[PDB]
Amino acid sequence: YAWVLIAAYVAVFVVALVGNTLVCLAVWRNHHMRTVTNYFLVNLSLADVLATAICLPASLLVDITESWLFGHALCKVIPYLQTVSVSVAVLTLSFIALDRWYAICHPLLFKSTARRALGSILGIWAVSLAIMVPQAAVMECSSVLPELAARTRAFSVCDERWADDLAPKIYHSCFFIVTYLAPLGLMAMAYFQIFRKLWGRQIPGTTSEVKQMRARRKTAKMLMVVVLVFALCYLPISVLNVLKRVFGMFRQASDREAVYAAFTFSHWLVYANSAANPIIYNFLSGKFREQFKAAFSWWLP
Ligand SMILES: CCCCCCCC/C=C\CCCCCCCC(=O)O[C@H](COC(=O)CCCCCCCCCCCCCCC)COP(=O)(O)OC[C@@H](O)CO
Ligand SMILES: CCN(Cc1cccnc1)C(=O)CN(c1ccc(OC)nc1)S(=O)(=O)c1ccccc1C
Ligand SMILES: CCCCCCCCS[C@@H]1O[C@H](CO)[C@@H](O)[C@H](O)[C@H]1O
Ligand SMILES: CCCCCCCCS[C@@H]1O[C@H](CO)[C@@H](O)[C@H](O)[C@H]1O
Ligand SMILES: CCCCCCCCS[C@@H]1O[C@H](CO)[C@@H](O)[C@H](O)[C@H]1O
Ligand SMILES: CCCCCCCCS[C@@H]1O[C@H](CO)[C@@H](O)[C@H](O)[C@H]1O
Ligand SMILES: CCCCCCCCS[C@@H]1O[C@H](CO)[C@@H](O)[C@H](O)[C@H]1O
Ligand SMILES: CCCCCCCCS[C@@H]1O[C@H](CO)[C@@H](O)[C@H](O)[C@H]1O
Ligand SMILES: CCCCCCCCS[C@@H]1O[C@H](CO)[C@@H](O)[C@H](O)[C@H]1O
Ligand SMILES: CCCCCCCCS[C@@H]1O[C@H](CO)[C@@H](O)[C@H](O)[C@H]1O
Ligand SMILES: CCCCCCCCS[C@@H]1O[C@H](CO)[C@@H](O)[C@H](O)[C@H]1O
Ligand code: NA
């Protein structure tokens, strides 16, 4: 099953790096692509490239070897970068939802500009980089057999170190709510209201307002799919983390094989999400589809 896992990780790594570079390039090279949503979708691609390039190979080696082969320093740095990336992704999706909700449901309160989106993007990185410092603090690299640590990294493990049994329960309950449940629950409600507004009863006297509304339905439909695919890809890892850290599950040696498989699939799924988003844009955005088609047909075959 290791060949199947390596191949799946290789496929995801290649599709994510190519797909996400194409998203960044399409927006950078084309003025018509520089919309508020597409600036945030570029930020999602930057967070997804950070995870794919630096964290995906380390995660594939842990899932294959059942050991940490990158030393003490990277045992703090790689978990930190993976968590920062999840925070940038979820906060980016939250700010898109917020932008679309105000623009469509409450149009005359806040100004939606590309320059304000760049300020929001910097804020997302500033917040994500700071709130994940406690995650890096608890990461520790230890050898299961101390007397062999000097000759091999085979029996070395990277894991969280907690001084008491209550602190990880409080921390991981907050982690789940902040990185998954509260932003996705709020986004679901925002998109339900956007759905009712865009697909609801047409108000008469609207100007050739008609074009923006048609364009908005296409974008909202795409964004709802991105949010639903994010919710599904991050559901196993989020649930497994809570059950392990808060409810003290998966500690029995008899279950080792079932637990290994479930956690390994949940780790791959996170990375599969970085590969999924450019594929979603290709099928649900004629603008991105046109750019990707140009990239594979004449920019470079
Ligand atoms: C750390 C977080 C950081 C992220 C922060 C950024 C997150 C920003 C994301 C999006 C911004 C947009 C938010 C807008 C949310 C809009 C919420 C909303 O209005 O829906 C309500 C449903 O409530 C309801 O009964 C349902 C009540 C909630 C159900 C409980 C599930 C909890 C999951 C989530 C809980 C989070 C709460 C956060 C607490 C501060 C009322 O609808 P209503 O009837 O008018 O009909 C709808 C339709 O028919 C209108 O045409
Ligand atoms: C507390 C963080 N967490 C929960 C979580 C909920 C939702 C989204 N991501 C992570 C974990 O499961 C723990 N971690 C994890 C493991 C593999 C992986 O593959 C996508 N993703 C995250 S970790 O601290 O970032 C870590 C730990 C040890 C080795 C490598 C890494 C990246
Ligand atoms: C091709 C690039 C893909 C890798 C993704 C990483 C993007 C860099 S985010 C960057 O992190 C810095 C931390 O020092 C902050 O100073 C910046 O304000 C913030 O914007
Ligand atoms: C200049 C001030 C303009 C801002 C005034 C806000 C008007 C409140 S509308 C209110 O908004 C909610 C969220 O969309 C819906 O759930 C409700 O059903 C709907 O009645
Ligand atoms: C819990 C929320 C944490 C996410 C951090 C982002 C905070 C918003 S930054 C702020 O956003 C404005 C528009 O939103 C821009 O006009 C500004 O120039 C910029 O500085
Ligand atoms: C922009 C904010 C940058 C700081 C993020 C830290 C990245 C992991 S390095 C690591 O951080 C730990 C505390 O988190 C400490 O135990 C170590 O001394 C230090 O080597
Ligand atoms: C807002 C954060 C809320 C986190 C929820 C923590 C619940 C974990 S189980 C709970 O933990 C206690 C301390 O270990 C024990 O006294 C109880 O017997 C046990 O049932
Ligand atoms: C704070 C974030 C992490 C915690 C989320 C898990 C909530 C579990 S509550 C759970 O609901 C069940 C429903 O059937 C009851 O049977 C149980 O008695 C009760 O334990
Ligand atoms: C959405 C992610 C949060 C998980 C919510 C599902 C409810 C958790 S069932 C959990 O099962 C354990 C083993 O029987 C017990 O220790 C706990 O009492 C019980 O609560
Ligand atoms: C979105 C998916 C959420 C799934 C949450 C899983 C929580 C189930 S834990 C555990 O499972 C056992 C099955 O045998 C039951 O006997 C126990 O009563 C229960 O505590
Ligand atoms: C904001 C508060 C959030 C509270 C969510 C905790 C749900 C309590 S279920 C209860 O407690 C422990 C897990 O918390 C488990 O060890 C037990 O098996 C289970 O029966
Ligand atoms: Na992602």
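Following Swiss-Prot, chain A shows residues 45-252, 286-378, kept in their order.
Yeah, the Cβs are placed from backbone N, Cα and C, and that goes for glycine too.
Quick look at what Swiss-Prot lists:
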MUTAGEN   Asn318 to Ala  Strongly impairs response to orexin-A
BINDING   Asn318  suvorexant binding site
Practice task
Sort out the sequence-distant neighbours of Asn318 (mutagenesis position) for me: same chain, 6+ apart, CB within less than 8 Å of its CB, listed by position.
Solution key: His216, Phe219, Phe220
Handout entry: DSSP three-state assignment (helix, strand or coil) for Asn318 (mutagenesis position)
Key = helix
